[PDB]
Amino acid sequence: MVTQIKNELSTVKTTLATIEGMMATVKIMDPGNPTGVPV
Amino acid sequence: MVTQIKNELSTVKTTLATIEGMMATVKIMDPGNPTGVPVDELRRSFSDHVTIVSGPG
Amino acid sequence: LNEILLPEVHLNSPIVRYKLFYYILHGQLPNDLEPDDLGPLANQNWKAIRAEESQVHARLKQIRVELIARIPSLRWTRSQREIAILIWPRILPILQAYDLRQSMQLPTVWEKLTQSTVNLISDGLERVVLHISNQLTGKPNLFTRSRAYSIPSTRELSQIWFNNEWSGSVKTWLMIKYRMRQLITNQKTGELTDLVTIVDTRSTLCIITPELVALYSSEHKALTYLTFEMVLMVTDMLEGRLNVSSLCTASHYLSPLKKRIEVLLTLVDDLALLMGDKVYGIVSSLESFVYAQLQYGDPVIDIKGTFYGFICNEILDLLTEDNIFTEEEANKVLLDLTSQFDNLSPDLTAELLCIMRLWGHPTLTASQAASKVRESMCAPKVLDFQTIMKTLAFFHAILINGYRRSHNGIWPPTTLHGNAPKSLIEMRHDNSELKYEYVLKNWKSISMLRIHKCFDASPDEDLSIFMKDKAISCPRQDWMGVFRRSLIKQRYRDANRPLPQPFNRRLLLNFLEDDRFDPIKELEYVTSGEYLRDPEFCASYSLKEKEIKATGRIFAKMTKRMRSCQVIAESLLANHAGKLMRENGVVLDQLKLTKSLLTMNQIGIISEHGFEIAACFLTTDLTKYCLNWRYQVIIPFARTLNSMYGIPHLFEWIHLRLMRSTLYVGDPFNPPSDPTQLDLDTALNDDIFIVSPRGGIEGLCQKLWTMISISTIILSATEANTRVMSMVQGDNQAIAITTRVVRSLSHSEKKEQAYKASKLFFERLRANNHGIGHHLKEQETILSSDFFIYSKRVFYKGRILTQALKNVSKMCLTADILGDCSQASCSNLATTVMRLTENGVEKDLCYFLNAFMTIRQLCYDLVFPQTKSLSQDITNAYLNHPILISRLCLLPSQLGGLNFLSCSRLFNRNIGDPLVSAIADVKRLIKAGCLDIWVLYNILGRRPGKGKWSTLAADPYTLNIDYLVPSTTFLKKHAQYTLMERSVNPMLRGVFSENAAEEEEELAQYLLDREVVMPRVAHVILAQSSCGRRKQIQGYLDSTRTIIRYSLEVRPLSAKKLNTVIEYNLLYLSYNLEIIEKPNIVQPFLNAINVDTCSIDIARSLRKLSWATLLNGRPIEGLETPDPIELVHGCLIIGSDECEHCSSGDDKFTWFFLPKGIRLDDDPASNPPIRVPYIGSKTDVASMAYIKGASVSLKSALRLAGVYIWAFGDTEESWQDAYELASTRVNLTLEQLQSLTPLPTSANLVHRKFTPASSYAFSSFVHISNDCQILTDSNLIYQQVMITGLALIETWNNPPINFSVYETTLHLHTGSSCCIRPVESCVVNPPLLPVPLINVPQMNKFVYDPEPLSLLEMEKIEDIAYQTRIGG
Ligand SMILES: [Zn+2]
Ligand SMILES: [Zn+2]
């Protein structure tokens, strides 16, 4: 059952990362605050 | 007890999926200058670049 | 000096309504202008304005009192008079009435001179074309097959050009323009007397001033005022009308269009009188109605007539918006407009796109132009996050796939996001291609994927970008300095503030005069964030000339730092990242561009010679895209481009800077309506201001927008599972939707299936474009199963439709260049006639027209002298003898004449050696009777001019004949040396040298003073040497009218140079007088040369004799190439005919075949299979070792060494000299030079918008085979032969002909021809002169590279050389 929770938390990881990237893109889409790419 | 967190985590998984759904269908809107207020007044924005990392980095 | 800087001859600036209003209110001129018509000018205190500018008021008051005296009823106020005062757009139906036939003699003399000169060459020209046809086909009806009707000769062409309608109007307005320009020159000089001209002709009174023209017609009782710019528009438009009507009268191909064009002109002229400036809306609607009528005959029922009906609705809206016409009247007017477009072939419906500029241009106002951009911008726009992220994911996929297709098939440095699946991790690890179906699935991870630094791009990578002049705006603190001082003086006085300083600096001059200019520090302006804080930044628009559409009526100008940043960013994008996306087909190479366009258009045209293929084409207009781009939709693309280039923040600069600044339209006669708004920041969003524009500007950051559009097109194609071939070009994008259909299906059903397949793709594309914020309307998109539009040219069923009338409408009587020589104008006319030949007009008619208008231009220049001369002996000698005019106009340009169009130019664009072609045409004219053999003897026996070693090598194929180069080129060169010697920039530190001319003369002597002279080799080696690179960089300068004026101001010409530039035309005519007057006494060995001698032999003798002083009898080799027409002895085989060259000995030929049963605009199955025709072959190295990333200097040095070794020898001293000459540009040692240099065998010696060479109507069905031929001069010769044969086949079936009831065969035998010759070269010629002391810009990176090879590269090249030496 632990392997099942690990496999499902992998999906939790990927969907949480998708949400994080989507919110980052949104925040960087405000013309009010100019943004700079690292390096 | 470890059996209890198994079902609760499945509830979390689904909401995270659902939030993603709505987030994927959001609308990015640009206000524009419909009022036509002098730029002097409209100038409420950063003049400085900020090096924030988006997504990977 | 004022006799060089003459006022414009043609229109190049926008027409301003308020300028005319200012000039008619300053003098209190009679007018029926309403108070709102004047706008801000009604509130001016004209008394003070009249008190100042005393001379202007004197002239205007003189014009007013004369108008009152001649017409007493003009005093009648409150419009109680019957005289009507009409502004420009409302005088269209009266322009034929304004005729000063009496009290005007110069146009009459010009017409009689042109007639008498043309009458002496018409029969000779007819014989010339008859002989050309007889040689090229063996039959005398090559040019008259389609028309045989009436065959118009040069005499007929002249008669119908001078006796047409608009001829009297074009003579009257030519006189008006001539007098106005004379008055302007006199006023600028400072005469201040007799500056008012009155013609007082019966029924048409005209008063001309340097600033206004008062025109009154008694027949219509209408009085109008025209400013200088409006006078230039009217005379350009009337010349265009004359040209279009006369060509429709002359050509049997355009004959059906004459009546329709006449009725269209009449109807829209009355509509103009009725409405005013809104008739240009109707004209712009007709612009699209041409395409709407073109798609009215497609097989698909569900797409037939949609655009037609929608455009009819929009024209009804435009006619009923002001309630000028009721619904019935508007419908009747629409029917009258439409009836002129129906029952025409597709070619003619496209050639009704000439009428666009036949009605002039609207009177422009800053407020009206600003309203359109204030609404596209500053407007709320909703966007879809997912649509932006999907197109961003596809953008990343295309970038990665392009970087894989280059750089040895490896992924860019990338960092996968935390959401990436296992499959994406494996594809990154394996460096495998990202299939678009995979991307559409996992678009949440293909995106959010950070591509790291891929390019070692530098701002100073390209120098040509920094040396182009771009309009720059004034600093914000003084933004009112654009406006006229008179209008702003009082409003500034009432504010107790100083008058703003006028701004006249240019970007080029500002960049040239910078002691500390580093492109890295220039880009730091944007990168550091200083641009968003600069209080000096100011951007403004300005009215755009020669535009009739509401959109695109303005162009923007920025400050110097932000223009430099913009050009640097655009260069960075266009060189590294723009190259990575080639999903579209547009490339800088025009040849493969039109080849790709033809292939794209011919997707669905498959014959019967299972499943087949079908195509539905979609055309979208992207003009309003620039105003609709928003930061929120471009920031992710900008961020990933910044990451790939290493810049933290560069490319998302336009929107960020625009939202924080107030824009405005800068027109000197359009000040702000409110005089209390003296600062740009506090301005409101009205009048001429555009407060905080959220969008982008046209042209600015176009690479990023084009890349986003390509990504969106690919996303939409993948979403619909449809194959497409986009051809995005910034303004017009063309998409060829492709689907698979049953072969046995009917053509109509095949096209219906193609449209049904394309429906889903079009819906997806509309949804995607709306998601990224670009709403697609019915006007923009054009869905057709037959044609698409690219670069304003339509691709209809495997053809490019002609649109020759558009080209003929811009064939005027003078060039806009400053020198205003006769040679420049004749060259312009020849270029336009070349366009006419390429666009389907009869080649015989085009040749006759070229001769006629060259004669017409020379006669006009003779009888309308730009500058007064004390001695008129030359002008009288040319005027009193029209035979001299004819001889000069028929003489080819290379020999000193004005005939810039060759007989071979009718067929081949690529001419090779122009002197051989000129000699061939001289022979043709001599044998027909146009010229005389003693003219050829005079040219051969001509005394050598003033030429140096530099002139023989700078431009080969040229003779030592004086005055061959126009004064325009001299002015351009003077401006470039005057700017280069003034340059103090860190870049170009060592480019300029005072003894550069002497060094180039010594180097040209070094290359040329050998046993055999090879001007091609000398030209190449010079162009790839240090001196030649400095010459090239100095030639990178723009040489613009403003730049030329600045050069003449800061560096005045000497008195002798002033006089020679002013009287170049008279000196050139006097120079020709020695050859085109009488038979001179010539040396006797010239009697061996006859009209039967091959043109190559005569070219050899003529170049040997011309440069005799320089070369002392030594020959010139490597130049001559056989003339295309004279090389081939063609034969057309028809039915029972048998080829006469094959039947008699000769067996070398290029076989051409056209199948029978071809019907254009008919079922593709019936006619034979189609294919992309032969349109040309550009350059296509096998070096010892291939170097990757070689610098420009390294490539130039390798080219120099290879050419030197191939031409002069392969001894050890021939290698030492080449090594030194390369050492003027690189730092390699002798061993690696020898090793890296490409093969010195068969050196091509190749040395250096959308204009197709033909319509490719019947040439797409032609079979070609050189199986009976030998086959790098020979390759070019045979390509020329194939092109000539294709053009011959195409002129056999002229555009009037659309069928092929018989199969034809063309042989085109090049064998048994005197012109083809053996080739011997690559002998050892050592240098008879020591190597000159070549000064070298060692420090300058753009000329010399201290480290062109890396340590690893040096090791690899040494290993390769050692392996070759040992391995053998
Ligand atoms: Zn033959
Ligand atoms: Zn020959």
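In chain C, numbers come from Swiss-Prot; the residues present are 4-151, 158-618, 658-1228, 1232-1299, 1308-1330, 1337-1433, in order.
Determined via electron microscopy, 2.9 Å.
Note: Cβ is positioned from N, Cα and C throughout, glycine not excepted.
Listed in Swiss-Prot:
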- C:662-846: domain 'RdRp catalytic' (DOMAIN)
- C:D311 to G: In strain: Isolate Jeryl Lynn-CK4 (VARIANT)
Cα-Cα span in Å, C:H618 to C:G658, with 39 residues unmodelled: 15
Distant-in-sequence Cβ neighbours of C:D311 (variant position), under 8 Å, six or more positions away: C:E800, C:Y803
Straight-line CA separation, C:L1330 and C:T1337, 6 intervening residues not modelled, Å: 10
End-to-end CA distance across 3 missing residues (from C:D1228 to C:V1232, Å): 8
Across 8 unmodelled residues, the distance in Å between the CA atoms of C:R1299 and C:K1308: 16
Cα-to-Cα distance of termini bounding the 6-residue gap, C:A151 and C:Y158, in Å: 5
